Amino acid sequence: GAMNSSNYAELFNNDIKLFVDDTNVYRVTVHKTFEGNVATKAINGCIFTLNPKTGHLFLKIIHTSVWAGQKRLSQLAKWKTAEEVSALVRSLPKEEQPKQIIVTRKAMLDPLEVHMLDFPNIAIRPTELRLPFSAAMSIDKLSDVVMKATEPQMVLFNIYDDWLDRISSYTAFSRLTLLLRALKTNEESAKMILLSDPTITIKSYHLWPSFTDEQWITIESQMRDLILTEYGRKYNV
Amino acid sequence: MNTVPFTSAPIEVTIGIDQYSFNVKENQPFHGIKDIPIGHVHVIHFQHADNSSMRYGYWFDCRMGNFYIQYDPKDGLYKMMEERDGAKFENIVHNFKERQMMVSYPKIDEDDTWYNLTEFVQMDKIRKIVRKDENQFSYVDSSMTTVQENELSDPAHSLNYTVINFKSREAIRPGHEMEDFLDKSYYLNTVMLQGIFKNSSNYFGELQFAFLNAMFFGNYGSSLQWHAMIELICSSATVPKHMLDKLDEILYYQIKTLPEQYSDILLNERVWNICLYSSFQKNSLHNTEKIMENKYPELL
């Protein structure tokens, strides 16, 4: 059944699993027409498919051409997500195929179950966790490859950089969720915290700055403070 | 007009014949049911006064043989049996009729209810769903599970309804996942109608049989089968016009006949709301929508 606070350690065991987030697949700008009606313009999206144990991110870029001449795009977006995840599983050698896929939104369950009928032993699960994967497009290098794509493209990243050399996958996932939660709550403030000291750079092969263990503790504190402030604002408490 | 004689009635029991029912007292001189209309299947059903658990009964067609009921004190139930000796049977029935120890099948001349509930139901199809080939009649009860329920445990005592599963390779063509899941027309028309049932009459026959087993025995698996077969039609954008018109009549008579007090356990809220208000066929079941809105507006 559903992934929650109770069965959280299961994410970091030795059973291969992937999280799938579809919240950036179908993306639009809403604008006025000459006649003063409203219309949407699609922009490039992505499927966020993440191994929480290894940090391996399978970023399938969704080019705006996939929506051309299609109806009910928010519904199609769920099925296109399930098609691309199914294609990804089929492309992996048997020993690399996930035993579980956890969808971040319950609306993905039926589309993914139907696309994965050929894999009856792969469990498709919802989660009660409110994961901030929607903020993936606040990571500058992920945003850049999505917006520059001129065709459908899969790009592979490690969303943890080299953190697993120094910390466990539990701690790396906690750091990632806190960074993404901050970026989601106040993007400008989160990015200011990450880049304010110009002496700490992002390696060409990394997503996040090259913080020492001590600098990560300071960064993580600044992100928690950003999140609590913003909360007191939202809720006048 | 055919007759199902009873050897005796040693235990107090409610006896059903089709949509009718009679209370019989322990050792009441009851010797059976006469004037049963030829041309239809019939069901004779039982609920013991001392154990209102296990409704059970027998589907039969009097054209296929001479049937009687005899209580078995070892197995503790009223059993259907075939009398192979024509003269012995005619002589038994004639005596019981002369002594007027039989109830008459109480059909009102105007009343087409039983025809309307059994229009497509045929004994030969019943005998493939309920397997016991040494008998020409079929036993069903409250607790019998379906082949589909068993997959998800005695195969001899199972209801072999056609398995319908919306999230199965059978239902979904590779490369047509979304199309086939949101519009079940290929599953209805190619897999089920052309492939398995051969025609709409056999499909409706199974649907009507599943309803009647749900209603007369509170058979849960039968209720699941009845709903799945309705939902497969209502979830198909492309259905022959004659099938939709016939489905509206079938369901109308089923909803008309259901006891008002059993709507809560025999009607699936999700399926009916989907079929009448969201599905492709939401505007194709006028008679059914009108009786459901007037009789069970709570469910909706």
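Don't overthink the numbers, they just go from 1 along the chain as shown.
When the header is checked for method, it gives X-ray crystallography, 1.5 Å.
Heads up, the Cβ atoms here are built off N, Cα and C, so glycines get one too.
Under its mutagenesis annotations, Swiss-Prot gives A:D21 to N (Swiss-Prot position 1853) the following note: Reduced growth at 30 degrees Celsius. Strongly reduced growth at 16 degrees Celsius. A:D21 (mutagenesis position) falls within a strand segment according to DSSP.
Here Swiss-Prot describes A:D22 to N (Swiss-Prot position 1854) as a published mutagenesis experiment; the accompanying note says: Reduced growth at 30 degrees Celsius. Strongly reduced growth at 16 degrees Celsius. If you take the C-beta of A:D22 (mutagenesis position) and look for same-chain residues 6 or more apart in sequence within under 8 angstroms, you find A:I47, A:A77, A:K78, A:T81, A:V103, A:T104, A:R105, A:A107, A:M108.
Of all the Cβ atoms in the protein chains shown, 21 others lie within 10 Å of the Cβ of A:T23 (mutagenesis position). In Swiss-Prot, the entry for mutagenesis A:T23 to A (Swiss-Prot position 1855) states: Reduced growth at 30 degrees Celsius. Strongly reduced growth at 16 degrees Celsius. The structure shown retains the original residue.
Swiss-Prot documents A:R105 to K (Swiss-Prot position 1937) as a published mutagenesis change and attaches the note Severely impaired growth. Reduced growth at 30 degrees Celsius. Strongly reduced growth at 16 degrees Celsius. Within 10 Å of the C-beta atom of A:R105 (mutagenesis position) sit 17 other C-beta atoms, taking all shown protein chains into account.
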Query = What same-chain residues, at least 6 away in sequence, bring their CB to under 8 Å of the CB of A:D21 (mutagenesis position)?
reply = A:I47, A:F48, A:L50, A:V103, A:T104, A:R105, A:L131, A:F133, A:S134, A:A136
